[PDB]
Amino acid sequence: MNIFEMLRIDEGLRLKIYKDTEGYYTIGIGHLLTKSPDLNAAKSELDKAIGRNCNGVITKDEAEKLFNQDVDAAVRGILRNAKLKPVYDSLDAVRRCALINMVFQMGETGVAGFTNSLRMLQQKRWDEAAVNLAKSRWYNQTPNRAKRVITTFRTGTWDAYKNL
């Protein structure tokens, strides 16, 4: 298992514009298009992103391309972030994937907001951090996905995904 397969499980793949759990316009593998309510604003962002007139629909290849960009940008974002970088550097390979997953879902800023949890992960206090991460809107809104990520931080294995 790797970051790509993990995220593909959590986000799914959709070739037509859709609304995410929060009601936002998304496409492909969790690629947010706009927080704007206008389907038209979404279609425009889409065309801008792909470089063609898509009319709200993309191919598998296009979805995967966006996905590669998004994962890359998530990693680079962590590395450039003063709060995130040190945590990432301290983690083992599997746990690093769990942090990337959070950043992909909620943006750098949002994850950087989890001050206490980040501190616990850095200290390698697995059980304590899992308990603290669960006390969040994130967990209450998307509990199955959050649990999977949390188990990953807790155990340092891919068990939560070997099911799926």
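So how was this one determined? The header says X-ray crystallography, 1.7 Å.
Every residue, even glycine, has its Cβ placed from backbone N, Cα and C.
Long-range Cβ proximity for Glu11 (active site, proton donor/acceptor), meaning a same-chain Cβ under 8 A and a gap of 6 or more residues, is found for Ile29, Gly30. For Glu11 (among others), the entry in Swiss-Prot reads active site, proton donor/acceptor.
Under the DSSP three-state reduction, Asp20 (mutagenesis position) is assigned to coil, being neither helix nor strand. In Swiss-Prot, a mutagenesis experiment is listed as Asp20 to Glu or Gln, annotated with the note Loss of 99% of enzymatic activity.
Taking Cβ-Cβ distances under 8 Å and a sequence gap of 6 or more within the same chain, the neighbours of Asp20 (mutagenesis position) are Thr26, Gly30, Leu32. What Swiss-Prot lists as active site, proton donor/acceptor is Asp20 (among others).
Swiss-Prot gives this note for the published mutagenesis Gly30 to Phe: Almost complete loss of enzymatic activity. The enzyme is destabilized by 1.5 kcal/mol. Around the Cβ of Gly30 (mutagenesis position), a 10 Å sphere holds 20 further Cβ atoms from the protein chains shown.
Sequence-distant contacts of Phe104 (substrate binding site), defined as residues of its own chain at least six apart whose C-beta falls under 8 angstroms from its C-beta, comprise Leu7, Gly30, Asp70, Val71, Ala74. As annotated by Swiss-Prot, substrate binding site applies to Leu32, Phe104, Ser117, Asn132.
Here the residue is the original one, while Swiss-Prot reports the published mutagenesis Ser117 to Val with the comment 50-fold decrease in enzymatic activity. Applying an 8 A CB threshold to same-chain residues 6+ apart, the list for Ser117 (mutagenesis position) reads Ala129, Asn132, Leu133. DSSP assigns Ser117 (mutagenesis position) to a helical segment in the three-state reduction.
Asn132 to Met or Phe appears in Swiss-Prot as a mutagenesis experiment; the accompanying note says: 2-fold decrease in enzymatic activity.
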Substrate binding residues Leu32, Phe104, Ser117, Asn132: largest Cα-Cα distance, in Å and rounded to whole number: 27
Where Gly30 (mutagenesis position) sits in the secondary structure, as DSSP reduces it to three classes: coil
Other CB atoms within 10 A, centred on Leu32 (substrate binding site): 16
All-chain count of other Cβ atoms within 10 Å of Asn132 (mutagenesis position): 19
